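Asker: Structure in structure tokens, see below.
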Amino acid sequence: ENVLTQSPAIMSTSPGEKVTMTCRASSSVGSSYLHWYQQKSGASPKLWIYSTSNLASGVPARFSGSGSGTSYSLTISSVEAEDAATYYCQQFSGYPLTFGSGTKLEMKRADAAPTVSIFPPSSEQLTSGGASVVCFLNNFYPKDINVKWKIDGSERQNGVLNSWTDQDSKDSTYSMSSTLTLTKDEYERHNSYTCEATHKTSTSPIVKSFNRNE
Amino acid sequence: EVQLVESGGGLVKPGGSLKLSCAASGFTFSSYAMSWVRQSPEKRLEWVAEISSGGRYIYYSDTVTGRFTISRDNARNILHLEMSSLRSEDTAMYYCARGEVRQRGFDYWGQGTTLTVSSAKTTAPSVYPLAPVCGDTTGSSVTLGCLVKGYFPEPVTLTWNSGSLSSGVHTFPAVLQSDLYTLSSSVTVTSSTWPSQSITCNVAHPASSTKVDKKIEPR
Amino acid sequence: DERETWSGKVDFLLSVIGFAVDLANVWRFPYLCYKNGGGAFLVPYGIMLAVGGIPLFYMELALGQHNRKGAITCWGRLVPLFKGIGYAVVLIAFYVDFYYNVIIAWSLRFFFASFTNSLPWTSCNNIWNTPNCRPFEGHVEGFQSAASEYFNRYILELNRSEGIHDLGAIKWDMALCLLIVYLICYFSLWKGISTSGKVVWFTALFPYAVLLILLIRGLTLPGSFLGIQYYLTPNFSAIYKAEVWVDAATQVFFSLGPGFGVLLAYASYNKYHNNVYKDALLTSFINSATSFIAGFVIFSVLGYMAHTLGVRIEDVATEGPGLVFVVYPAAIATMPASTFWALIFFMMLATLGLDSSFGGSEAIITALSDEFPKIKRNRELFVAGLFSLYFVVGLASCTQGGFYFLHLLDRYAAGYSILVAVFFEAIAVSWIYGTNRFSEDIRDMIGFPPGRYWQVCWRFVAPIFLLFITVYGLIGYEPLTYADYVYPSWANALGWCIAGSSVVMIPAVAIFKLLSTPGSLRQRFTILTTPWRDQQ
Ligand SMILES: CC(C)CCC[C@@H](C)[C@H]1CC[C@H]2[C@@H]3CC=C4C[C@@H](OC(=O)CCC(=O)O)CC[C@]4(C)[C@H]3CC[C@]12C
Ligand SMILES: CCCCCCCCCCO[C@@H]1O[C@H](CO)[C@@H](O[C@H]2O[C@H](CO)[C@@H](O)[C@H](O)[C@H]2O)[C@H](O)[C@H]1O
Ligand SMILES: CC(C)CCC[C@@H](C)[C@H]1CC[C@H]2[C@@H]3CC=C4C[C@@H](O)CC[C@]4(C)[C@H]3CC[C@]12C
Ligand SMILES: NC[C@H](O)c1ccc(O)c(O)c1
Ligand SMILES: CCCCCCCCCC
Ligand SMILES: CCCCCCCCCC
Ligand SMILES: CCCCCCCCCC
Ligand SMILES: [Cl-]
Ligand code: NA
Ligand code: NA
Ligand code: NA
Ligand code: NA
């Protein structure tokens, strides 16, 4: 099997900058048998460059490709926002046909701190004997973010589910949802619930709390 | 004008078997080799099997060879993939792709059809509405939530006010934990907008026949 | 197990190029240009080459690579009802080796005759000359040139024969030359393509060294440019008439040799995923290129003859054996360093033929090795027995009347037989097996299907091209004659047996095994037209 590794895995660039990404094959590949696919979030792949350096129908001139043997590369001269995607290479010269590990191309933008809302358990869930507090951390940059849960003063580390969104196609931010799940018993024998977020836009974390009484 | 549509595909038990179909159209289906490419939930693309234009040349991935059977109906214009002895790591979205010229690659792909191989049981979600706390009521904007907890398998559909409130919405991808998905969506509007005008969460889980609406009432 | 393979990919291209480039590149293509409107002839020649010639050349090379067997086994597997094609084609190659090698022997007999200070074909005052001998070619039939009398009265001794019935004594100096031909062929085809694929390096390449030396020597003689004018001076009036298109069609068909079992055999040793399409275009081109080059080599010297030697151009612009064994040697005899030009010219003629004799024999050895393992296990044995039958009956052609025998074989051995044989090849692959099945096979080998162009040429153009040749062929028949000699009715009919003995294999084997499968007629065709692959 001809294994194709790609670098970098994730990579950020600002519109207009030059982006270049590479494809390394375990074994030589004839240049007529190496292709590139673009896949935008939640959609399916589209042929993008075939036979090493030819653009598929509808692919703008800002894209180019080059390489040979075991080293190929895809290059965007002046990148645009509609180029945010994952790019896969593929060899078609030997079975089994293989795809590369991909490069996710994301957009750089100005740093931005999150908007943190906290939400106590709804009354319906509490009836069912479950209690899960939700925290939204919305429209920040860059992607990395760190949430800490505090039940009263003690931080709670277990019982959490964190989800990240994909980079928003309009304002290039990321958002994150964290959910702490307790039993109704466990929940009603505590008072203060604090969700605090630590992001690069500040060394003091953003805090949202609420007391179960008021 | 070329068009590829995958169908069949759903939850199957380990060891079970299922048959996927790709309806082609907009070209002469019989002049073109076809392949099945799958993509796991970790987003890796893996080629599965190829069938020549006239079915006389067939290659398989080593990981499926023996259990999968590619075949084509050049009269009805359908590509099939017969899967048996399914394992959990066969879970992926299956793509139908046209690729007659090796030197030109897969120039057309379908939307795909999703295969989940688990022994876990379909269960319907509990949708809870998320309304703000009562302190610091600054009204510039307000953020609402909807929590869709403990369902299986994917997917659900979530909209706000039946799809007409689309701006200011963050619907987070589901995360599997202990054989159950949890998901959530946030919506943000201006205080003048809510609670004066009502905002409601629309969740659908066809796998369990669920179709529920939760209105966001202000605690 | 695993079928062997060309030690290198150039062995294949030279084996193909060597097979396609032979004496007809030199002694027929230039003549046809000179005769059919000079440069203008390239129009119908290229059209006939593009729509009919190369499509057929490509088809057989792909078939041979994809199906991996000699001609008998291959056609058995493509369309079992037509396995007869495989026999017909191997037989035609058998008959042709009976005479094609003696023409190589002539080459060697003149080569061994050029080891001298005074080439014997110069003057008209030897024991073999007549009083009507003259120093160069003319246009009156009873007065041959010094080189015509040498070739006819000393080398052949054809004057001593009264026709096909009167063969006379055996020229052992020719028999000796013929045996040296079969010896070269043996220790070349002896161990299979491991060595054969090597000797074609010399036999397919040596002719270009000699073409180059003679091209220079020829272009630097007085009168050289005048020759090129007769060769190429455009005159598009010819294109209007069908005969030019028929000469074009016929030349391209025989110069490429498609459907003879040689290209099939040679390609069958290729690697499955080899770009046989690239190979078809490259080698077929080098064949026509070699003919174009040769024209300059020939007509440069032809103009020289007309400028300084006082001969009418139409009296020295000949075709066939007369051009290379009489006319061109006569001109060499008059230039400085004559002994050098002759030695290399005849060594070129021999190497031009050896390449092609090789391929004819291989199409048989391969086809038989692939249907009879007894033969494949004892190759050296079998080949030794084949070239001995070739040589033994070949002695008939080394007799004083031997040319009368050759001429007969030449017209009938692969005359109409080969046209019919490949006409059925085009029909089989395109209509019974199916261009679909065929294009699909090619896509599996080289990555992509043949263009629509080729599918159309294999399906419609080729067969019309093919019988366009056969219809004008039949429409111009004439009983076998040579220079005032008329072959007896029995000799003519004897040739028809040779001609039809191969063609008959097609309907015979069809009939033989059509009657050997069980069931309804429809249930028997479908059994006999289901390919071997489609039944695995
Ligand atoms: C006489 C000597 C000195 C010069 C050689 C002349 C020929 C070699 C030329 C003349 C016309 C040419 C042909 C003109 C057009 C075609 C069709 C062309 O077909 C296609 O590209 C369409 C099919 C596809 O999609 O591949 C391929 C090359 C070919 C056979 C050409 C091969 C080279 C040819 C035979
Ligand atoms: C690889 C080694 C094997 C050798 C194979 C060569 C066999 C060819 C036939 C040989 O017969 C001789 O050929 C000579 C040439 O044709 C003749 O010379 C005759 O012609 C010569 C010029 O060509 C003159 O030099 C001689 O004087 C004159 O006798 C000679 O009479 C004749 O018996
Ligand atoms: C003016 C005339 C004499 C020019 C002669 C050109 C000669 C040199 C041409 C004619 C045929 C050509 C050969 C055709 C085929 C091949 C196979 C290729 O993979 C390597 C080069 C090689 C071996 C070519 C070498 C050069 C060649 C021999
Ligand atoms: N170039 C083709 C030529 O007519 C030829 C020579 C020797 C053969 O055995 C043959 O089949 C054809
Ligand atoms: C075409 C038949 C020629 C016969 C050759 C001798 C056969 C030897 C068998 C090993
Ligand atoms: C000179 C051409 C080679 C021999 C052809 C014999 C039959 C001709 C049919 C048109
Ligand atoms: C494999 C079929 C052999 C056919 C028998 C011989 C042909 C008969 C010719 C008269
Ligand atoms: Cl030619
Ligand atoms: Na990359
Ligand atoms: Na990667
Ligand atoms: Na030759
Ligand atoms: Na030729």
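Here chain C follows Swiss-Prot for its numbers: 25-161, 203-601, in order, are the residues you see.
Determined via X-ray crystallography, 2.8 Å.
Note: Cβ is positioned from N, Cα and C throughout, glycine not excepted.
Copied straight from Swiss-Prot:
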BINDING   C:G42, C:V45, C:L417, C:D420, C:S421  Na(+) 1 binding site
BINDING   C:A44, C:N49, C:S320, C:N352  Na(+) 2 binding site
BINDING   C:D46, C:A117, C:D121  substrate binding site
MUTAGEN   C:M72 to F  3-fold increase in sensitivity to cocaine inhibition of transport
MUTAGEN   C:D121 to G  Increased binding affinity for cocaine
MUTAGEN   C:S426 to M  Increased binding affinity for cocaine
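If you look at the structure here, what lies around each of the features I listed?
Answerer: Under the DSSP three-state reduction, C:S421 (Na(+) 1 binding site) is assigned to helix. Within the same chain, residues at least six positions away from C:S421 (Na(+) 1 binding site) with a Cβ under 8 Å of its Cβ are C:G42, C:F43, C:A44, C:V45, C:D46, C:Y124, C:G322.
All protein chains shown were included, and the count of other CB atoms within 10 Å of the CB of C:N49 (Na(+) 2 binding site) stands at 24.
Reduced to three states, the DSSP call for C:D46 (substrate binding site) is coil.
Long-range Cβ contacts of C:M72 (mutagenesis position) within its own chain (separation 6+, distance under 8 Å): C:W310, C:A313, C:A314, C:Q316, C:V317, C:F530. Look at C:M72 (mutagenesis position): DSSP puts it in a helix.
In the structure as shown, the Cβ atom of C:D121 (mutagenesis position) sits within 10 Å of 22 other Cβ atoms.
Mapped onto three states, the DSSP output places C:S426 (mutagenesis position) in helix.
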Asker: Determine the C-alpha span of the substrate site listed in the record, that is the greatest distance between any two of C:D46, C:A117, C:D121, in Å to the nearest whole number.
Answerer: 15
Asker: Which ones are near C:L417 (Na(+) 1 binding site): of the binding-site residues C:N49, C:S320, C:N352, which have a Cα within 10 Å?
Answerer: C:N49
Asker: Would you mind reading off the Cα separation of C:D420 (Na(+) 1 binding site) from C:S320 (Na(+) 2 binding site), to the nearest angstrom?
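Answerer: Distance between the two Cα atoms comes out at 14 Å.
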Asker: I want the residues beyond C:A44, C:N49, C:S320, C:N352 whose C-beta is within 8 angstroms of the mean position of the Na(+) 2 site's C-beta atoms, in chain order.
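Answerer: Result: C:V45, C:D46, C:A48, C:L321, C:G322, C:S353, C:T355, C:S356.
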Asker: Based on Cα coordinates, which of the following recorded positions are within 10 Å of C:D121 (mutagenesis position): C:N49, C:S320, C:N352, C:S426?
Answerer: C:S426
Asker: Using an 8 Å cut-off from the Cβ centroid of C:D46, C:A117, C:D121, can you name the remaining same-chain residues around the substrate site, in sequence order?
Answerer: C:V120, C:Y124, C:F325, C:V327, C:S421, C:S422, C:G424, C:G425, C:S426
Asker: Measuring CA to CA, name the entry from the binding-site residues C:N49, C:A117, C:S320, C:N352 that ends up nearest C:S426 (mutagenesis position).
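Answerer: In terms of Cα distance, C:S426 (mutagenesis position) lies closest to C:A117.
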Asker: Closest of the binding-site residues to C:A117 (substrate binding site), Cα to Cα, picking from C:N49, C:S320, C:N352?
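Answerer: Out of the listed candidates, the nearest Cα belongs to C:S320.
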Asker: Within 10 angstroms of the C-beta of C:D420 (Na(+) 1 binding site), what count of other C-beta atoms is obtained when all protein chains are considered?
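Answerer: Neighbour count, Cβ to Cβ under the 10 Å cut-off: 27.
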Asker: Hey, for the Na(+) 1 site built from C:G42, C:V45, C:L417, C:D420, C:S421, who else sits with CB inside 8 A of the CB center?
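Answerer: Here the nearby residues are C:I41, C:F43, C:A44, C:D46, C:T268, C:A269, C:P272, C:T416, C:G418, C:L419.
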